[PDB]
Amino acid sequence: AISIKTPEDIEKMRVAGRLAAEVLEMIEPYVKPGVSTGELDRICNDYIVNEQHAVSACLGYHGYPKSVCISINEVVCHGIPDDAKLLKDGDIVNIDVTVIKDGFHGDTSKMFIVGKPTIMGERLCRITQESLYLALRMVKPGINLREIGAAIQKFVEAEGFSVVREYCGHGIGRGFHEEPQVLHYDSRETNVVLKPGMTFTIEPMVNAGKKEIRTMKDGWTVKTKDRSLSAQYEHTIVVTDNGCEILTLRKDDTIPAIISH
Ligand SMILES: NNC(=O)c1ccc(-c2ccccc2Cl)o1
Ligand SMILES: [Mn+2]
Ligand code: NA
């Protein structure tokens, strides 16, 4: 049973969402060749705790060891920050942030292109973000999640890319992952009609190559089976009366915070 949020709770979601977004805005300057994913994590955690007076929702979740997930190139998600893993020219990197503030969660992520961008890493990130934007434009009461998943997949595959099946968007509030599940592809199992007040995430994972993925033996790191590049972008939203409001919008986003139909 999916739950609706109250006006007060939604305001708290705006705050946690903004904080999540601001972590990504803060870290951007440090995302350069030579930096380790470990340092970036410590920077993010220090900021979340000492500046935002919030806490990382990832730290300890199901035993997660770090504060943010950092995934590079062929790594699909849940990449673990490490003091020896350095970023280099050409790399595409996702920093996945989740913060809890005043009891509510804010969840978002984006891609960063390191050094000189390559046409393909550049193209994969742009298409991935557009697939998120396209889905965000469909959000309004009355529409079924299945349609949104359908549209993301059709857009993505038309570009020669593939949509990761194992992971999905999700309801969010006082809990990290609440109902419903938000698939980024068409599924006969999906039947959820949006309603005002619902809060969830949209976070498509797109592979340049095949959809198949393999988990590493650290029990967390997920890579593409064919070792092709993978990209992801995420935003937390609240369904409004005639559309939705992006709670994790950043200065660099090129979509309106409030989407009115
Ligand atoms: N958008 N990112 C997420 O929803 C997310 C980040 C980390 C996790 C996670 C999922 C299952 C178990 C442990 C973690 Cl930290 O989910
Ligand atoms: Mn999420
Ligand atoms: Na990746």
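Residue numbering for chain A follows Swiss-Prot; the residues present correspond to positions 2-262, in that order.
The header says X-ray crystallography, 1.8 Å.
Note: Cβ is positioned from N, Cα and C throughout, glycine not excepted.
The substrate binding site feature in Swiss-Prot is assigned to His79, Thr99, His178. If you look up Swiss-Prot, you'll see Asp97, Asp108, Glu235 marked as divalent metal cation 1 binding site, on the strength of experimental evidence. Swiss-Prot lists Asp108, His171, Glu204, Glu235 with the feature divalent metal cation 2 binding site, giving experimental evidence as the kind of evidence. Swiss-Prot documents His79 to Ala as a published mutagenesis change and attaches the note Reduces activity 100000-fold for the Co(2+)-complexed enzyme, but only 2.6-fold for the Mn(2+)-complexed enzyme. Swiss-Prot lists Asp97 to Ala, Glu or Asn among its mutagenesis entries, and the accompanying note reads: Reduces activity 50- to 580-fold depending on the metal ion bound. Binds only one equivalent of the divalent metal cation with affinities identical to the wild-type enzyme. The mutagenesis experiment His178 to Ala is recorded by Swiss-Prot, whose note states: Reduces activity 9000-fold for the Co(2+)-complexed enzyme. Binds only one equivalent of the divalent metal cation with affinities identical to the wild-type enzyme.
Sequence features annotated in Swiss-Prot and their locations in the structure.
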residue: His79; record: mutagenesis position; DSSP (3 states): coil
residue: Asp97; record: mutagenesis position; DSSP (3 states): strand
residue: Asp108; record: divalent metal cation 1 binding site; DSSP (3 states): strand
residue: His171; record: divalent metal cation 2 binding site; DSSP (3 states): strand
residue: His178; record: mutagenesis position; DSSP (3 states): coil
residue: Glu204; record: divalent metal cation 2 binding site; DSSP (3 states): coil
residue: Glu235; record: divalent metal cation 1 binding site; DSSP (3 states): strand
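Apart from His79, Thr99, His178, the substrate site neighbourhood in this chain, defined by C-beta within 8 angstroms of the site C-beta centre, holds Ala58, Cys59, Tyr62, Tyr65, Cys70, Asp97, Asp108, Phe177.
Listed in sequence order, the recorded positions from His79, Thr99, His178 having a Cα within 10 Å of the Cα of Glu204 (divalent metal cation 2 binding site) amount to none. For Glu235 (divalent metal cation 1 binding site), the spatially nearest entry among the recorded positions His79, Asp97, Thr99, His171, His178 is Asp97, judged by CA separation. Using a 10 Å Cα-Cα cut-off around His171 (divalent metal cation 2 binding site), the recorded positions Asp97, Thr99, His178 reduce to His178. Of all Cβ atoms in the shown protein chains, 27 besides its own fall within 10 Å of the Cβ of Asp108 (divalent metal cation 1 binding site).
For the recorded positions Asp97, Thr99, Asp108, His178, a Cα to Cα distance of within 10 angstroms from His79 (mutagenesis position) holds for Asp97.
Contact annotation for mutagenesis positions (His79, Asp97, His178) versus ligand 2: none, no CB falling under 6 Å from a ligand atom.
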